[PDB]
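Okay, structure first, notes after.
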Amino acid sequence: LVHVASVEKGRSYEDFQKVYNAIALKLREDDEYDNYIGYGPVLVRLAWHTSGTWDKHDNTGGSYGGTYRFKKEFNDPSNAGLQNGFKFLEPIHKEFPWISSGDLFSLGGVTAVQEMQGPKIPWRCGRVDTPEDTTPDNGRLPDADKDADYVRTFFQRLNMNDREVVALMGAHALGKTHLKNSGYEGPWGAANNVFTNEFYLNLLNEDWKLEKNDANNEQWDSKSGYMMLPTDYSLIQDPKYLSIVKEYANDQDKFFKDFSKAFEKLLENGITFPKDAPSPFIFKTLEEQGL
Ligand code: HEM
């Protein structure tokens, strides 16, 4: 099953920069969301969950078809809370009705990372909406109560290696767990709407205690008021992941570069880009544009 990228008719970099900008301006405006975290983190998570249903074995799921717009995927228990990101994007899509759903969901993630002072993430257009019956079934997104061997095997299905996995998990600097969505509660760190390598620093430097939360699930908690999921903590339990956590804790630029590559790859899995497709776009931030 081949998904060939097909550029929205007549569109070029400037059209997508306008979409970026609209997302970015709304992120600035709607700053009160989630006790003033803002929408950056949930948009990053929406981009990831809409891409992370991919199965390399048969090219089902993935970002291309924008299938989160259908009830089976939007109602996935694993996607609880992402409705907020979708609602954010609704007025964006109304203003730019020509962008595909998959391009919008993925671009929302890129925009959020960059506006939150993260790395530049090159982004390619040309995802095409596919019909309801192409929506992947629930259950392809990961469980949080598991160990490093689970994490490693899970991400093989997404064609991600150890370094790509550890880099992608650094997105957990952002936002928080919310008990009613996932059965976990609390932020991973202090700077939870600015993209930094704080996740790795907190894993290595906080004093974590294994506790039960009010949903009766185990999570790791610190006296600073931070938490880690069992799957997060697995990155310092496994000696191969641990080495990479230490690397990113000690090298902000390396983390940024590796994250950018892995995140673009996640957002592009399953898509065939023709030879003569446009090169990936690197959007300017609002700040870079003086906006
Ligand atoms: C083993 C893999 C992973 C597991 C089990 C996991 C699990 C979770 C859970 C349980 C939450 C809390 C959701 C809520 O209560 O609202 C969450 C939040 C989040 N995850 Fe992950 N995650 C994984 C990987 C990733 C990756 C690869 C990214 C993106 C690159 C990502 C980005 C986020 C973000 C940004 C949030 C915060 C959302 C918000 O504040 O609304 N996660 N994750």
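Following Swiss-Prot, chain A shows residues 71-361, kept in their order.
Placement of Cβ uses the backbone N, Cα and C atoms for every residue, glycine included.
According to Swiss-Prot, the active site, proton acceptor annotation covers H119. Same-chain residues at least 6 positions away in sequence with a Cβ under 8 Å from that of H119 (active site, proton acceptor) are, in sequence order, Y138, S148, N149, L152, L211.
While the structure shown retains the original residue, Swiss-Prot records the natural variant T120 to I with this note: In allele 2. In the three-state DSSP assignment, the secondary structure recorded for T120 (variant position) is helix. Listed in sequence order, the residues of the same chain lying 6 or more apart from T120 (variant position) and placing their CB within less than 8 Å of its CB are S133, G136, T137, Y138, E143, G172, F175, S176.
For the natural variant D219 to G, Swiss-Prot gives this note: In allele 2. The structure shown keeps the original residue. For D219 (variant position), the number of other Cβ atoms no farther than 10 Å from its own Cβ, over all displayed protein chains, is 10.
The annotation heme b binding site is assigned in Swiss-Prot to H242 on the grounds of experimental evidence. In sequence order, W258, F269, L299, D302 make up the list of same-chain residues 6 or more apart from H242 (heme b binding site) whose Cβ falls under 8 Å from its Cβ.
Annotation note: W258 (mutagenesis position) sits in a coil segment as assigned by DSSP. For the published mutagenesis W258 to F, Swiss-Prot gives the following note: Substantially diminished activity.
Positions annotated as active site, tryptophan radical intermediate by Swiss-Prot: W258. All chains included, 26 other C-beta atoms sit within 10 angstroms of the C-beta of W258 (mutagenesis position).
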For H242 (heme b binding site): DSSP state (helix, strand, coil):
helix
